[PDB]
Amino acid sequence: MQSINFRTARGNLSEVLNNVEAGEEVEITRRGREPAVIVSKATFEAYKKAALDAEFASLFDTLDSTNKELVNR
Amino acid sequence: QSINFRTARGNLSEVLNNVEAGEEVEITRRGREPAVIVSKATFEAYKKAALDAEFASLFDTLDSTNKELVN
Amino acid sequence: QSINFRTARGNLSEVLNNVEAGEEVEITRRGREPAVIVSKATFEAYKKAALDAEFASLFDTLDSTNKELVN
Amino acid sequence: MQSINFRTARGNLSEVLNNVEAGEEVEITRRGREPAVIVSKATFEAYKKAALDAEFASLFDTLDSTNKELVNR
Amino acid sequence: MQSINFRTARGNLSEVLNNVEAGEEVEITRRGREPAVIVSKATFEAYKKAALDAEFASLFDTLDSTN
Amino acid sequence: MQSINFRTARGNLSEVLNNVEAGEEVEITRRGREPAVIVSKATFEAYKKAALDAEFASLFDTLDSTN
Amino acid sequence: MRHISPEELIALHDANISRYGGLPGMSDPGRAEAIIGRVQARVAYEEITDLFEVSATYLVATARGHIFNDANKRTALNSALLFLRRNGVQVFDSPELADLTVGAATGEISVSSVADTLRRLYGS
Amino acid sequence: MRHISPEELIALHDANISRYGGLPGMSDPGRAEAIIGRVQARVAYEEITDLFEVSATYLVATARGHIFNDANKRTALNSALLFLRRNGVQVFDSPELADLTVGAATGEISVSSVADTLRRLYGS
């Protein structure tokens, strides 16, 4: 994952958004700053959809009984 | 929080800060597929919760820190 | 509280009761000059506060319970 | 002031409203009921405008000083 | 809040919105339908916010307090 | 709350009111003017009542409590 | 107790507007019924029986409610004292009324505190 | 503490709607942000630090808020326990959860009382 400066990012953004849609995720760094990153909503939504689905899925496993009862309550 | 690339590149310091406060900032474009910008942590958080879920889908595990990727 | 005469004569028991609870009920009519219905007390209350004010306008007083009226 | 029953009133209302506008105020009575009365909004509004004007007018007299100060507060 | 029928609202709309911008609440009636209201967005947003604050508060009042 | 420009509201009004009756809040924008909102009267009245209850309550909160 | 109706408040205000001056009208259609109705419902709901607490409620709600485009302070003080007079309490002008009314209007003096002053000024 | 965002509540609800059934969607546009935003502001405003009082707030606001057309009770219980799990408290299904959740939803069990049960069920 290419790691670009603040300037490069801010100066060549549309180009960045061009690479990203091609599938490439790009980290942008700031001095004295925690990093950020950027890729298609699709590849961001895919990861976070993946994570939350699993976090909920197991929540539901654990409370499967009550979840099914509450349908009829 | 959705905004276009002009708005985005125009106030980028504020965008990155908003993101450094847990904000997910979609970056829209005229007739294009949108992008996203979030914290470094949060990103790998989803990634390192997503991978865990599809490694658990094969029912095996690891190490699948290899397909990172190198066939 | 304004209402027309049909509405008025139609639910008159309720009108008079509303009036017996301090309600002033205007009675409108198609292209006519409207009327009013209120308690007996309240009516003379205004009347016996109004007369007091125009008897005090001449600066004399009474008895002007004569113009009630009999020139 | 003519004093009419509940029936007469309810049965001959438009006629009542005809007499009233001619200036005549009409009391309507109910059995086991406090009486009511009715005349033109004009002659009802004239009396109540008369009464309240005087009730306020003297209120204002009593608080004339503060009323004038409060304009500039 | 003045009330206006449908045809009068389609027939004088620019000026409905003017009055509305000037702070008026205008009801629009339709024969055989439920009436609507046109009001400035700013006023609406502020009313809705207060309605939601109220709804939210009501959630924390048990059946005992209500009443 | 979908947003609709002026011309689209004058051009599709019967169905704006239908949607509105069906529970929708529709913003109407005018180039160079403040936006309006059309909403059912019932919903508006309930929002306004809550806004007034709130305004009234605020009257009894001194400058000390606010804050 | 006798109360002041929204309609009487409008009239009390209109007479004051014409006798002392100011911009005319209500700030919003039906706002007097909205505020004064709520004043009386507050009294009924909280069961307020002390005439001075009730009077102060009228004073504060009107001083801060901005029912009218103008003469809100004057209408507040007058409605509050008209309330007491109508309920058997004798009232008279005082050097404190202006500051008291301005403090009610700004939110610096609370209802109960407004009521205390009134209880001293006109109480038994 | 970690919180549940309005967007996560929507997603928690959508997954539950598809896994257990029910009518889909929100009862009104943006109602999840309206309720959950207010839940978090209540926590910040009242400075609620006890994890069980905070969890119960999620449970009650959602059980009674009617954010969704369906699965409001299920989303309430799940969001409340997901909250605790996310904050280091281990959770497990219990025979009391249904009644507790129904009581929260009807307004018969208050937040603090919901919190007590949770403090017993999962507290240390």
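In chain C, numbers come from Swiss-Prot; the residues present are 2-72, in order.
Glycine is treated like the rest: Cβ placed from N, Cα and C.
Annotated features, as they stand in Swiss-Prot:
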type    : residues       : note
MUTAGEN : C:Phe44 to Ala : Significantly decreases repressor activity, binds DNA less well, inhibits doc normally
MUTAGEN : C:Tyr47 to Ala : Decreases repressor activity, binds DNA less well, inhibits doc normally
MUTAGEN : C:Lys48 to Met : Decreases repressor activity, binds DNA less well, inhibits doc normally
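Known features from Swiss-Prot, placed on the structure.
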residue	record	contacts (Cβ under 8 Å, 6+ apart)
C:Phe44	mutagenesis position	none
C:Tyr47	mutagenesis position	none
C:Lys48	mutagenesis position	none
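According to its DSSP assignment, C:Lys48 (mutagenesis position) is helical.
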